[PDB]
Amino acid sequence: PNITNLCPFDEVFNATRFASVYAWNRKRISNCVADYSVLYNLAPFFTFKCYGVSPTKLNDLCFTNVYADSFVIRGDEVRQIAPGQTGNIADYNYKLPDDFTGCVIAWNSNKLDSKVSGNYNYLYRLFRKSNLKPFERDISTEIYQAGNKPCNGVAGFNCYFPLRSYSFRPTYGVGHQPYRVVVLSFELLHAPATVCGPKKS
Amino acid sequence: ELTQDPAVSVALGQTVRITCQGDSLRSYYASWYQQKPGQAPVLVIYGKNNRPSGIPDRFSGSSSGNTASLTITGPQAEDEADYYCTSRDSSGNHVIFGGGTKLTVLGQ
Amino acid sequence: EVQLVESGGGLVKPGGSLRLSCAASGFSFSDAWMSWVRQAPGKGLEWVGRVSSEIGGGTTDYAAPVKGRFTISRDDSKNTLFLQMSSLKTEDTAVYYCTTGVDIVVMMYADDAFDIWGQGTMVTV
Ligand SMILES: *[C@@H]1O[C@H](CO)[C@@H](O)[C@H](O)[C@H]1NC(C)=O
């Protein structure tokens, strides 16, 4: 609390390329001063939601570790990123625990990701045999097997690739736009306090 | 630097307790790998208390402060292997590893 | 199914250079925190280095005893992970593995739990 030792949490909110939802990114914060006032007062953050800690008293309690999770999803299932619900992405790509604490952030990317040619690099998973435990990645791309028949890696019919591509273009409207999502989580009561905000008077 | 005993002698059908000593195990929870004779190491236990799928429900993990430990309930004749614990250091974020330990079969 | 294949290694005079290649299949290589690890015959496993992912900044680290003298690299087009060894010492006779940190794990931390390993190659200096 000087402030000079600001951890680089600006680029986790503003970078070149966000990771896809199936291969989302995690960043670890240590020995820093946590000033969220520059982000709360900033304009274009469309969604600011959390459950465990207060939305405005987040500088008055002091933590030990901070994990910043970043990915990009379609605009509708920003409703679905909250813990409890199911379906696509919540079960097959990213699941939050029922006792989750931390704040989720969502904003639009109208003029930063849409391309007239069509962008297909952002993938999502549609076919998983098991269910995702909370905070778990899945990078394996072996083809789904459906009950029986010898397509167990032959990649033919009655067997579908799990990683499909989004539909991302100026002709699209609200609901199909790319929303950047970053989730700030934290853990407590195992170490001396390292990261938390400055002192005012 | 982690610390392990060279070998543990436990008879068949009895719970086997494997230890790992380290100063920085309060954070950076250890992970346990098993090496067969003349084979690549395989994952057994990671994370808080869970294991990868396909591993039989015989290995469990526990941690208390500067101590880490693995528990085997009802060992068979195919568990004669080496066990390695893994943690991280605070500064450099390296995987450091440990000395390992050996587990043998004391049947006829 | 998902596979890692190691290639390279042999007998070489000390002070030379040698390049070890790891080829991966079955999973998205561009978002994997791969690593190199070594083991002397009869001894425990010893870390060599990390390479990390470009989505999050290339932060390729190294182990303390082998810092600097080894070069690590990634190429996503040809699906290759490269380890270059120069200025060799007499203690480098070991088996080498390329190991993916994350395939099916729960993280809570930096994404490294060493899920799937490789068949590993000889090197003798
Ligand atoms: C990202 O945009 C915000 C918007 O105010 C800006 O404050 C920040 O400096 C930008 N990031 C970088 C790395 O310039």
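The residues of chain A that appear here are 330-530 by Swiss-Prot count, in order.
Determination method: electron microscopy, 3.5 Å.
Cβ from N, Cα, C; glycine included.
The Cβ neighbour count for A:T376 (variant position), using a 10 Å radius and every protein chain shown, is 15. In the three-state DSSP scheme, A:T376 (variant position) is classed as strand. For A:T376 to A, Swiss-Prot lists a natural variant annotated as follows: In strain: Omicron/BA.2, Omicron/BA.2.12.1, Omicron/BA.4, Omicron/BA.5, Omicron/BQ.1.1, Omicron/XBB.1.5, Omicron/EG.5.1.
One natural variant catalogued in Swiss-Prot, A:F456 to L, is accompanied by this note: In strain: Omicron/EG.5.1. In this view, A:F456 (variant position) is surrounded by 15 other Cβ atoms within 10 Å of its Cβ, with every protein chain counted.
Under the heading of mutagenesis, Swiss-Prot lists A:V483 to A and annotates it as follows: Increased resistance to neutralizing antibodies. Cβ environment of A:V483 (mutagenesis position): no same-chain residue six or more positions apart lies under 8 Å away.
Annotation for A:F490 (variant position): spatial neighbours A:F456, A:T470, A:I472, A:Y473, A:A484, criterion Cβ-Cβ under 8 Å with sequence separation of six or more. A natural variant is reported in Swiss-Prot for this position, A:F490 to S, and the note states: In strain: Lambda/C.37, Omicron/BQ.1.1, Omicron/XBB.1.5, Omicron/EG.5.1.
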